[PDB]
Structure formats: structure tokens, C-alpha cells
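> First, the structure itself, so that you have it in front of you.
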There are 4 protein chains.
Amino acid sequence: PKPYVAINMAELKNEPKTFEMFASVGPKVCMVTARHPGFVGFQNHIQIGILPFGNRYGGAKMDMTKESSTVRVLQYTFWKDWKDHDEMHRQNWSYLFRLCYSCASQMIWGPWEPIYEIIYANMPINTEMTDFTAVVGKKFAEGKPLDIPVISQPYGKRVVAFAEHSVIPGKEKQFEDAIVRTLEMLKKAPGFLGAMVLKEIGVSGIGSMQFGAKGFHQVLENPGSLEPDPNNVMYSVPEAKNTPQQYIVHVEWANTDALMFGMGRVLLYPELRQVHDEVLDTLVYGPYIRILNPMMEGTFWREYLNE
Amino acid sequence: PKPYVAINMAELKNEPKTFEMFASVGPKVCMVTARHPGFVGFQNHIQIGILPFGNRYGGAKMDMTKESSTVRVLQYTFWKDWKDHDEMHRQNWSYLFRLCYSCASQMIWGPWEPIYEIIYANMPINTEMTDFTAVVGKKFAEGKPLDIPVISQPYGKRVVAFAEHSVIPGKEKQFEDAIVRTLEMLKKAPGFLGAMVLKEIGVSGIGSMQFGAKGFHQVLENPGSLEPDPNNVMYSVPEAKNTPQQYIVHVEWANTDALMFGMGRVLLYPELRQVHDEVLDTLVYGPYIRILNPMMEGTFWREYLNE
Amino acid sequence: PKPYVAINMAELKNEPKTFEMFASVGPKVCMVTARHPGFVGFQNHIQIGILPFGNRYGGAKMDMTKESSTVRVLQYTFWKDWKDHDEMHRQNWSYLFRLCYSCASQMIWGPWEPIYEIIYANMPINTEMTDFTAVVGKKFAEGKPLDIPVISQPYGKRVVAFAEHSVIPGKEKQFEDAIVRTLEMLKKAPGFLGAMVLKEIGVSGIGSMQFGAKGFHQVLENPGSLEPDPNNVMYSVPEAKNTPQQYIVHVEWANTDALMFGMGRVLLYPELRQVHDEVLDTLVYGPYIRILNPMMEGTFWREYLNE
Amino acid sequence: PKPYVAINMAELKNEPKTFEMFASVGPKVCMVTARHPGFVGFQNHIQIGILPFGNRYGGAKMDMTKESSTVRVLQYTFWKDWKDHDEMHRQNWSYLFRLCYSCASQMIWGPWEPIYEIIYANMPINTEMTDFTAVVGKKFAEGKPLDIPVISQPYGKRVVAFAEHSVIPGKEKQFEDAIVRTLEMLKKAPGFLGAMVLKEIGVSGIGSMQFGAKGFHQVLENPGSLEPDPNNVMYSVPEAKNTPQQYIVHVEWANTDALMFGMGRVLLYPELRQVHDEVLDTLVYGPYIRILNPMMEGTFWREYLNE
């Protein structure tokens, strides 16, 4: 079935000490998250650049990692029920806060953790280039050759277009109808590895370290080994849902050239351009497209999706 | 059928002179071992690193070869009957001892050669990326598309997780049942290339250069061209079998990221975590996971296995 | 059908001026040879090294190109009838000699051009990695999935084991029966891309620049634009056939590791070792194994072979 | 009386950050261990090299510290009753685990903590070179000049031979009788500073961080300030005792030359060689001899020993 998605977002100094902390603390956080039975997997991204749209963002490029002073992370965790996310946080708070707070020394902004419903998904399981022979054989043995997926390689061997949209109040249904029509045509582009549309349902205060006064002081005063009062989060997840309504159109690609010209198909192919124009007419903000590297991931979230 | 496995282990100086001796002496040892009709192949590994488990082994990393002062080798030889191994040694002792003793100038520890029974195997034949078209065509022609394996590339083009376990006396059956259930679920991970469980049945004294007093003096005094008395081995293979019972869980992977997150599936995927927890409850020691490169190998041992 | 094979052999200085001549003069010679309707293609090799057999040739390695002062070329041309080769030479003598003689300034030894019959061939068509999808589709459409070949990549993207043998007079039939049995078992090795057995039938004097006295003086005195008398060759092709009988066992491999351990299968796999021992018992000379790179080739010779 | 001995073993990166942690964290652990009234002292070693036995371990030497990428520590703690060790761990677990876990970033292997009974001891109190005048005066005043010991200098000013042995099941009594006879003769060697024989009785799971599944996850997930459940150790100390039986023959020496030739006395002095041959005939593994530097120690354990 479709899981819910929490996306933990932060910006950190782009230096080796940051990536060293990713290597030791990241897996620990993941292991704690997997204590909860509603956890179905994760997909952790680093932003490598920004789509320039010609020269609309003429200072951007798809790979800015060599010059950027910061690194933005977008850590997806997938949940059977959206309420499972904060339940896991509270049940494991002493571990999670002390782990996550160890990020602080490298932090410039965040964490900020919106929660999403998946309103459209066309996403395959991941496979390595070594796997496809057995995958093909099994599907033919089962009489389902149409169920043979593209090869979507895990662990940093593909790229993600992370397309931000906010929609004019009252145009949400028009946006959702047109973006699904768009993505159903976009899947013809070479190197297309899947797409999904995430619709914000709220924000996790506890995952965003957003407490009332008491917890704010405990965070600021913390030596690192004392957790803030998790009951001092003053708002529930849906209370923070934004209007204008926010969406992420998440599209995965074999490589950044396939991404650039594949996403460009909605501008370059007249038939698809007419459909995507219906998306554009509904927007307050966007499309703004971040280029992401899915580095660390628990690929079994796609098995839950496609079961 | 399932062969038995001898694993010759040693630690040597990590310098070019060591690897030059590997290139000239290694193939000779292998050719001598092939003189016995019970020899069904070999798979020789160099350890490239250690799985850090987050920062549990924080001084380790998966590839330590550029900084390590030593190199550990793990030379698997496969046998129709475990008794064939020491019979081969005795029949070819003049060649074997003089070849193996030429390693001495580079040796820091070893050799130590435990013998194992294979209690579980899910291991495919090796194939190069050039082979898969013919493999696929043949399996479909024979009506067995389910028999199409993953592409497990030979000669250093995949990586091995070598997971050491020792088990609480009386918990061997519980360990074996639980590890098989674990590996039957682990095979879903991307880039999984096979697994087997090795159960120690003893140690080859002759392969470990472990003699009584007479042979010990002959080894220490040796100019290089005189063999110690092979009848001065004081114990049989089963007499040296360890209690607590020792096992190796040997898992092969497309690459080190697939290894890291694939082996990590037993920690990150709740359903598999519950099963693997049954393994962990039985342990005296482990899991300790060495990262191995299978460089020189006689791939036909998997043909014997899968016939 | 099986073509005949002429192999033009020479040794030249290993310097850029030599390879510049290969790139400009090589194609011209090939185009002149294609003027004859019995020409069915070509496969031109540079020797990159020598198989060391452990340390039997301890000064050799599989890639010696960085240190070697010379480069050996082995240019195969394939012919419907062996007599076509020398006919082509004489019919196109003014072009061929002047092109071939332009190599002189780089020459150390040669040319020497033995002619061979193919007594065994298991050689596929070449295909690039882009081709296999269409090959598979066509073979299944034709109901012949067993005819799907391995991917044998052209133009320097595979390697050749060139194994020289000479056979004790009277043991030719034993050699031929045993080598075919050996190669039929060898094809199981990973990365095996095909094999054929070449049996010398003679030597082309004209292709070897081996004339009587008159033509020898014309060669030595030549300014470069005058051909020697092509009718001054003093022996026919079969008159120069060697006793002890000479053979080439030509085996192609995905890469040099697959070659090393694949060819080693006749030493490392007891069942195959016993068969190959029958080959070894017949030899005056060999096996001596050169490692070749098939760089420039007319791949359609395998289409003639396999029709 | 004879105390019991726990030996905490680990391997860490050989870099200054490791030794800085030894200097600051090491004393803290010792002070915590001294909270238990059964603690009678400690002797903490770094391995500086390996005895090469001629060129049997030809890649080793007695001082490898300048080239080695790792450092092995062997931390002896001495206990009135062997049960006192784990009792101390459990009673002080909050401090001990959080101190020991700070080793994490430097760790490659371990910790592994076998427990031993001392079956033979000929070990003097330590004295500095300033002390011997008063020691001599007191023993003569008491009429016991035979009780004047050698000068065994504390704090890194002597060296230890750490000789690993494992014994064929059923030969333990022969080993123990022969090694005592050997050490009673070995004490004649110049620079001999004492010897003891340690017989393994089991392994401390809590000291080895070997828990059931629950504690394993707590270790891996730890931010650094939360201890695993010390009650989740699944085996008692004797349940992990090895068969083949393991022993340490621990011999102390004025310097590494006295060590090399003194230990060599069992090979070079015919009368002693005959006795030591009876030891060698009982072995599954060994002798393997590590060269240790006893840097940090609580010398009063020898006062308990010799009272």
C-alpha cells in the first residue's frame, strides 16, 4: 500500500566533519527508527545542485557540490500510518534526541520535518545491475513480463528531481488531476526511473525541534545528554499544514542528463507541454527543482509500496 | 553436492613483496592442491576492511588497504570429503611445505586452517557480464527461467561479507534454524549474490604447521628445502574443533554499499530484525564482519555445489 | 564454412611512430586485401604480454606494453580457399608491397606469414554491448534461444590467448582429439568467448618477403616504389609446412583475469586436467601463450564461419 | 594468595588520538574498577611486536610500533574471586560502559575479555632502581636474604613475553606438569623477572560487550550516554570457556634481548629443550609469542600475590 512520508530537512556546513558524522550517526538514527513496527523504510538524500531552467537560475547548476559552502539533506522515512512517525520519536526519544542533537555543531538551518501523503506513485523496486537476470527470469516464469521494471540502482547510483510546488487555494483538484496526467506521459522519457507526488499533511514539531518555551530552553541549554520534554510540543501535525497547499513532485532518473532533458520534456514536447501548462496555471510558487543524490536508503520501502 | 571447506588464514606484511609472492607462489599451491581428485575448487580472499557497525568499530572502515600495515588472507579450498584435504597435504607434502614455507619471510601470524561443513548454501555459479545472454538463452530453451541466476562476477569484481559467530553451547540448533530463516529473507536485498553458512568441524594441524616437538624444531630450523615429518601431527581434525561452536556466515554482494545496507537489512527492516534477533540471542562472540575481496578463484566449485 | 587463416607476424619498435603507421597504413592494406572475392575478413592483433604460468616465465606478465621495447603484431586474414591469399598478393602486388614495405623503418623481425586450416572452431559473431537486446529478440522470435551467443565485444574490448604448440610426429591425431575434448570442456569457464584450433599447412613466401636471390636483392635495394619480382618465390605454400606439426590454440576471453584463471582451468580442475594431460603428452614445444589485443578487425569473418 | 585474572583485549588505530585516550580515559576506568573490594590491582599492556622465532614469522619483529597501523592492548585486572570481576562491572555499569564506549572511534576489534585462573606463579613485587638498597637492608634485617628479589622495574621499564598455547583435549595435565618444569628451569636465564601460567576459565560477556539481541541493538544505537542492559548477557563466564583449553604463559624480562635469548633457552639448552619438548607435544596451537610493554599498572597486585 502507499506509505506516508516524513522528510527531515536540514542545512549543514559542507566540510568533511559533516560527512563523517553522517557516516556514524546516520546509521544509528536509522536503527532506532526501525524499532517501530510501522517503519517501512527510508531514503536519505543529499542535495547536489539546482536545476537552472536555462538561465532562470543562472547561478545554479545541477552539480554544485565542489563550490557549495553548505550541504542540504532531505531524509525520507516511510510509515504505514503517519501517526507512527511521532509515536516512534516519543517512544525512543532519549536515543533519538541525543543522536540528532549531535548534528548541532555542523548545523546552519533545521531540522524541519513536514509529513506527506502520497497521492500518486509510479515507483519500482530498486535493483543492482547484477540482479536483472534473476528478476527477468522470475517474471517470465510467473507469466508477468509486463511486471519487469526498469533498473533503478540503489545507493547513490541514480538521481532525483525534487520539484517544489505550492498551489492557489481552490485549485488543488486541478493541480492534482493535471500533474498525474503529466507524470503518466512523462514516464516515456528515456532513463525515467519512477515518480510520486507528495501532498503535505502537516509538520512534526518534535522532529523539527519546535517546542514551547520550556523545550526551547532545554534544547538551547543542553549539554547533549538531557532530553527536552517531548510533551512540550505545542501543536499537532495537521495544525502546521501550510496553506497555500504544498506538494513535492519526486521524479527519479538514470543520470543528470536524462533528468535535465527528461524533466524538460514538459517544455519541449508540444503534446506534453499543453498538459503541463494546466499544472503551471494553478501555482503560487514553483516549480523549483532540487537535484538530489539518494545515498543511504532502506530499499524495502518500495516492496511495501508495491505489495 | 555440498563440499567441505578448508580456510587457510594468515596475516602478512602489507607491502609489494608480499603481493609479488602471491602472484608466483599462489598459483603453484593451487596447482598442487588440484593433484587430488577430491579437490573441487578454491576461492582465495584478501581482507580489505572491517564493517564498522556505525561507530561500534569506529576505527575501522570497509576499505582499509591504503592505511593497513598488514594484509589478511583467507584461502578457501573445497573438498568432496573433508578427509581429502589432509590426504592431499600428505601426498604432496614436499611441494606444499616448500611452497607455503616460502611465505614465511612475509608472515606475521598463521597459517591457521580450520575445516568446515556447509550447513546451508544459496550460492550461484559465477558469470562474467559477457556470459548472461547465453545463460538466459539456455535456461529458456530448457524451460527453466527460474534457474537464471544473478550475475556474480569472478576475479575480484564483487565483495564478500565474512561474518564470524560463536554460539552458546546448547544453542547450536537454535542458531542454525534462525540464521537460515534470516538468510532466506536477506536474499531480497539489492545486489545480493549468495550466502552460505560454514560450521567448524575441526582444524588441520598439518595445514596450520602445528606439529609436535620434532616437527616444530624442523620448521624453526628449516633452510626452506627440508620438510618436517608430516607424521608428527599430534591431533586429528575433529580433536581441534572449538567449543563454543564457531560458524562463518559468508554473504556475497555486488559492491560495498550493497553489502553495507544489505547486511544492514537485518537491523533496518523490522520484519527481518525480529528474525535476526533470534540469531543474536545465541551468541558468545560476534557478529564480527570482515570485508573480503575474492581475487583468485576456481569458480568450478559452484558447479560442483549446484550439480 | 570454415575459412583458411593467414597470420602475418612481425616485430617492430614499440614507439609512437610505429602505432602511427598502424593507424594510417593498416587500413590501406586491409582495403587492398578486400579487393579479392575470396577474402572473408580479418582480425589484427598486438601482443600485449605473455602468460607467466606462475613463475615459469617469471620475467613475463600479461601486460608488458609499458616496459617492452618492441611490439609483436599478428594479423589474421581469412580466406574461402587458402590459394586465394597468394592470388590476392600477386593480383595487387604493386599496392601491397609498397604499403607493406613502408613498415620497414620500424621493423626488427618479419614478416613471417604461415597459413593454417581451422580444424575446430567454436567462435561466435562479435556484438557490442548495445546489440544484445536485438540479438535476443531475434533469436526468440526465430525459436532458437540456444543460439544466443555470449557478448564478444569487437575492437580491443576483449583479449586473446594465443597458445603455441608443436607436436611429436605421429601424435597429431592424439593431439587433435585431446585438444578438442579440452576446448569442449573449457567453454564452461566464466568469460569464455570462443576458441578455435589452427593447423599449419604451409608458409606464404610472398607474404614473408622470402624470394630467391633476384627478389632478395630487389627488396634490399628498394627505394620504396619498385616491387620485387612476385614470380621469384622459390617454394609453394605446402613446401614450407613444418614438421614437427605446428598448431595455434586461439581462445578468447572477456578480460585478462578470466583468461588467466580460465586457461588455468586445464590445470586447476582435476577432471579437465586429466583430459588436458593427454595434450601435454604429445608436445615437442609449448604450450607458450601470448596475450593478444584484437584491435582492428573485420568482424564479418565470423558471419562467414557461422553460416 | 593467587588472584584470578581478567584480560581485556582490543585492537585500535595506532595514532596519537588513541594514546591520548589511553592517558585520560584509562586512569578513569582503573579508578572505577577500584571501587570493588575484590580488586587487587592491574597491569595494562600494549603489544609492541611479535617474536619472529627466527624467520618463522619473518614479517614480524620484536618492536613493530613504528610501522604498525594498529595497537593491541591487553589489560589485566586481578581479583580475589573471579566472580568479583563481573560483579564490579554490573555494580558500576553506568560509569564503566560510558567510559569504555568512548574508545569507540578508535576501535577495530574487541573488546574481548577472557577470565583466567593462575595455576603457577613465580612473580616478584616491582621495585624501582632507587628501592633496592632498602629492600636488601630489610631482608637482611629479617634474616631472609633468599627473599631478596630481582629488580623488576614498573611502568614500562621491562618487557613481557605473552605466549599463547592451546592444548589437545586430554593432554591438559601433561601440559601443566611440563610447563611448570620448564619455567622452573627457565628462571636461570639472565634478566628473567618472573613467570606465571594462566588457564582460561571462561569469558566475561559483559566485559566483551556481548549481549543478547536487546543489548546488541542498544550498543549499536548508543549516542554515548546510555548503557545497554547489563542483565541481557546470555551466558555465564564458564559457559564460554574454550575447548581446546587455552593457556597464557606470561614471562617477564629485563629487556627484549634477554627475552629473545631467554625464551630461546628452551630451544638452545639441550637439557631444557628436552623438558620443553614435552610441552610442544601437547599443543593444538602455539606457542605464539607477543611482545608486550606493561605501561600503566597497579603494582600492589603482586603484594596480594606474595602475601
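Residues displayed in chain C correspond, in order, to Swiss-Prot positions 2-308.
Cβ coordinates come from backbone N, Cα and C, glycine included.
Swiss-Prot lists these features:
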type	residues	note
BINDING	C:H86, C:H90, C:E114	Fe cation binding site
MUTAGEN	C:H86 to A	No enzyme activity and no iron bound
MUTAGEN	C:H90 to A	No enzyme activity and no iron bound
MUTAGEN	C:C104 to A or S	10% residual activity
MUTAGEN	C:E114 to A	No enzyme activity and no iron bound
> Beyond C:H86, C:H90, C:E114, what residues of that chain have CB atoms within 8 A of the centre of the Fe cation site's CB atoms?
C:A7, C:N9, C:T78, C:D87, C:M89, C:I116, C:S205, C:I207, C:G208
> To see if you understand the setup: which same-chain residues, six or more apart in sequence, place their Cβ under 8 Å from that of C:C104 (mutagenesis position)?
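Same-chain residues close to C:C104 (mutagenesis position) (Cβ under 8 Å, separated by 6 or more) are C:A11, C:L13, C:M22, C:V26.
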> Count the Cβ atoms, other than its own, that fall within 10 Å of the Cβ of C:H90 (mutagenesis position), considering every protein chain shown.
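C:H90 (mutagenesis position) is surrounded by 23 other Cβ atoms within 10 Å.
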> List, in sequence order, the same-chain residues at least six positions removed whose CB sits under 8 Å from that of C:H86 (mutagenesis position)?
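The list for C:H86 (mutagenesis position) reads C:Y5, C:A7, C:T78, C:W80, C:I116, C:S205, C:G208, given in order along the sequence.
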> Give the helix, strand or coil assignment DSSP yields for C:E114 (mutagenesis position).
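Looking at the DSSP assignment, C:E114 (mutagenesis position) belongs to neither helix nor strand, so coil.
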> Cβ-Cβ under 8 Å from C:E114 (mutagenesis position), same chain, 6 or more residues apart: which ones?
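For C:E114 (mutagenesis position), the qualifying residues are C:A7, C:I8, C:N9, C:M10, C:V204, C:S205, C:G208, C:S209.
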> Could you check what DSSP calls C:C104 (mutagenesis position) once collapsed to helix, strand or coil?
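For C:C104 (mutagenesis position) - judged by DSSP and reduced to three states - the answer is coil.
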